[PDB]
Protein chains: 2
Amino acid sequence: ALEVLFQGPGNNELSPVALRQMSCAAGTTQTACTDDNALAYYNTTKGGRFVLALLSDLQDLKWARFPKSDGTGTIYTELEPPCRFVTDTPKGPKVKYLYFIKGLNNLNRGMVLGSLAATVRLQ
Amino acid sequence: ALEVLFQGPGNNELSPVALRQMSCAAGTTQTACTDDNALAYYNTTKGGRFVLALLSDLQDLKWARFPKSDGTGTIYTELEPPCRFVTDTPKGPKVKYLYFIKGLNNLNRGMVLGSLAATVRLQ
């Protein structure tokens, strides 16, 4: 499914890599992050899991929480004010909110917007 | 086919719009732009046709030429150094070169990279 063109690994070459999806817990505060109520889109990277955006039904989200792979702790990441779009889901049309990670650069912001576009448009 | 999520028209809403494709003439110099040897991806915009990137088989391109819609003249746009990727075409695998318009901002650069990604990856 979802893909993005990675600027790399070498030269000026372009490699398609997967924009993977995982369930995650978000909320209005760090304490608020209870159960799984959003979908995080991420790249695997030199740091590890790099999360670019969350997709959720809620519009109040300001925080997302991820447990480290290893199991040695958790990370709380700040979300930007969301973006709303409509997509025709199996249960009918619904508003979805797209939260970019706070501080996400314009290139990665564009990669997500281009990558999701065909599936938002599909009915 | 190709789509991108437009940040607009209002609020923080997201609208899927088509990333349209048109044949065009490119070359190593402005004079070199002879016949149709590339594919320009463009948005329709408040200025008119906004071209974001060219896709071509040639790797020597530095210029692209578009006749104005109206017919009152032509535009020569400067291309950035290209990016190469491989895609399995009906005639087998071929290298393609992606030329971003000179000065293209990172958001639009990312939108193109994300939008093309699923079709590069497909066989």
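Residue positions begin at 1 at the first shown residue.
Technique stated in the header: X-ray crystallography, 2.0 Å.
Placed from the backbone N, Cα and C atoms, the Cβ positions cover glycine too.
Mutagenesis annotation in Swiss-Prot: B:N11 to A or D (Swiss-Prot position 4141), described as Complete loss of RNA guanylyltransferase activity; the structure shown retains the original residue. Per Swiss-Prot, domain 'Nsp9 ssRNA-binding' is recorded for B:11-123, and the stated evidence type is sequence analysis. Looking at Swiss-Prot, the entry for mutagenesis of B:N12 to A (Swiss-Prot position 4142) says: Complete loss of RNA guanylyltransferase activity. A natural variant is reported in Swiss-Prot for this position, B:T45 to I (Swiss-Prot position 4175), and the note states: In strain: Omicron/EG.5.1.
Everything Swiss-Prot records as a feature, shown here on the structure.
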residue : record               : Cβ neighbours (10 Å)
B:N11   : mutagenesis position : 9
B:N12   : mutagenesis position : 14
B:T45   : variant position     : 10
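B:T45 (variant position) sits 18 Å from B:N11 (mutagenesis position), counting Cα to Cα.
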